[PDB]
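Chemist: Pasting in a structure now, in structure tokens, and then I'll have a few things to ask.
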Amino acid sequence: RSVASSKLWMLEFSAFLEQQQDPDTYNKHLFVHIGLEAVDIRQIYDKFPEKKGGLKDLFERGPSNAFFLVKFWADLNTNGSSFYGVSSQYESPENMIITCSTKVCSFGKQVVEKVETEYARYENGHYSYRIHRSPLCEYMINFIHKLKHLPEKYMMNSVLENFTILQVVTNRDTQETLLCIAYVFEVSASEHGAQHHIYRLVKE
Amino acid sequence: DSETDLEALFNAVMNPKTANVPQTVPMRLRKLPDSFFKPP
Ligand SMILES: CCCCCCCCCCCCCC(=O)O
């Protein structure tokens, strides 16, 4: 239970491109996947939205154990029949209605927000939530295409310095922050493919 | 004054002579754990 507060645990997170070769054949490439050291949150505030409802506001409001930073090394090594998607799975001891807000940010400014509402399913004494094959927005699809058309890997990492994603999962009724996950990116060079480190965000 | 839009973002890296986006501290130069830049 790495990405887990007192109330919610994200067990799975993956962003992928699925290509339909023929009616019975599908090829799926994972860009990033999840399936703890501390970072001073003040070091990253500039890469995320400010003001009320922004990362600092959310962090100050707490709980402190709900805040995480994920560093992804993304696997971009991949080629009418394309689906770009993201899937994630969560578990809670409580039956809540949750909302998941995903903000794509550039130079700390919100470019798009996706908002998803998820209801609980009973599962072995606890409750499960799944966001299954959420379509990647057009901005993200275009961003990936532009990144891949850059001549050099160092150029891709340069662009990625100022591209972030903020995920805020909230109890809809109470507005309690269940999980807040800040995502930062580099390109993978590894032979194993996509990698990640998960960090706890702390006040200092 | 700088621009913060999608073409400008990639333009700044592809054609640095015409770059007009905000300037920032590189992640490598910030107070971050060593593991941040060394993948497993
Ligand atoms: C370096 C960018 C390629 C890595 C793949 C991006 C990770 C996707 C995170 C989920 C963001 C979903 C936002 C949306 O399109 O609704």
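We number chain B the way Swiss-Prot does; in order, the residues shown are 60-99.
The deposited model was determined using X-ray crystallography, 1.9 Å.
Note that Cβ sites are derived from N, Cα and C of the backbone, with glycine treated the same way.
One mutagenesis experiment named in Swiss-Prot is B:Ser61 to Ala, and its note says In YAP-4SA; prevents phosphorylation by LATS1 and LATS2, promoting retention in the nucleus; when associated with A-109; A-127 and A-164. Prevents phosphorylation by PRPK4; when associated with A-109, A-164, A-397. Looking at Swiss-Prot, the entry for mutagenesis of B:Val80 to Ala says: No change in interaction with TEAD4. Reduced interaction with TEAD4 and transforming ability; when associated with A-84 and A-85. B:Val84 to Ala appears in Swiss-Prot as a mutagenesis experiment; the accompanying note says: Reduced interaction with TEAD4 and transforming ability; when associated with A-80 and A-85. As a published mutagenesis entry, B:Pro85 to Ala appears in Swiss-Prot alongside the note: Reduced interaction with TEAD4 and transforming ability; when associated with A-80 and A-84. The annotation that Swiss-Prot gives for the mutagenesis experiment B:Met86 to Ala reads: Complete loss of interaction with TEAD1. Annotation of the mutagenesis experiment B:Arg89 to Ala in Swiss-Prot: Complete loss of interaction with TEAD1. The mutagenesis experiment B:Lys90 to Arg is recorded by Swiss-Prot, whose note states: Nearly abolished lactylation. Swiss-Prot documents B:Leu91 to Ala as a published mutagenesis change and attaches the note Complete loss of interaction with TEAD1. In Swiss-Prot, the entry for mutagenesis B:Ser94 to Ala states: Loss of interaction with TEAD1, TEAD2, TEAD3 and TEAD4. Loss of transcriptional coactivation activity towards TEAD1, TEAD2, TEAD3 and TEAD4 but no effect on its activity towards RUNX2 and ERBB4. Abolishes suppression of ciliogenesis. The structure shown retains the original residue. Looking at Swiss-Prot, the entry for mutagenesis of B:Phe96 to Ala says: Loss of interaction with TEAD1.
What's the neighbourhood like for these features in this structure?
Modeler: Its own atom aside, the Cβ of B:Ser61 (mutagenesis position) has 11 Cβ atoms within 10 angstroms in the protein chains shown.
In three-state terms derived from DSSP, B:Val80 (mutagenesis position) belongs to neither a helical nor a strand segment and is classed as coil.
B:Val84 (mutagenesis position) has a Cβ environment of 10 other Cβ atoms inside 10 Å.
In the three-state DSSP scheme, B:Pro85 (mutagenesis position) falls into the coil class. B:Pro85 (mutagenesis position) counts 8 other C-beta atoms within 10 Å of its own C-beta, drawing on all protein chains shown.
Cβ neighbour count for B:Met86 (mutagenesis position) (all protein chains, 10 Å cutoff from its Cβ): 19.
Summarising the environment of B:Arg89 (mutagenesis position), the number of other Cβ atoms within 10 Å of its Cβ, over all protein chains shown, is 14.
Cβ neighbours within 10 Å of B:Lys90 (mutagenesis position), excluding its own Cβ and spanning all shown chains: 8.
The secondary structure of B:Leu91 (mutagenesis position), as reduced to three states from DSSP, is coil rather than helix or strand.
Less than 8 angstroms from the CB of B:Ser94 (mutagenesis position) sits no same-chain residue that is six or more residues away.
Non-local contacts of B:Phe96 (mutagenesis position) by the CB criterion (under 8 A, 6+ apart in sequence, same chain) comprise B:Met86, B:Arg87.
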Chemist: Just the number: how many Å between the Cα atoms of B:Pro85 (mutagenesis position) and B:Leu91 (mutagenesis position)?
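Modeler: One finds 11 Å between the Cα atoms of these residues.
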Chemist: So, three-state DSSP: helix, strand or coil for B:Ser61 (mutagenesis position)?
Modeler: coil
Chemist: Would you mind listing, in sequence order, the residues at least six apart from B:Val80 (mutagenesis position) in the same chain with a Cβ closer than 8 Å to its Cβ?
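Modeler: Counting only residues 6 or more apart in sequence, the Cβ neighbours of B:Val80 (mutagenesis position) under 8 Å are B:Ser61, B:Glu62, B:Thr63, B:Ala67, B:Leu68, B:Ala71.
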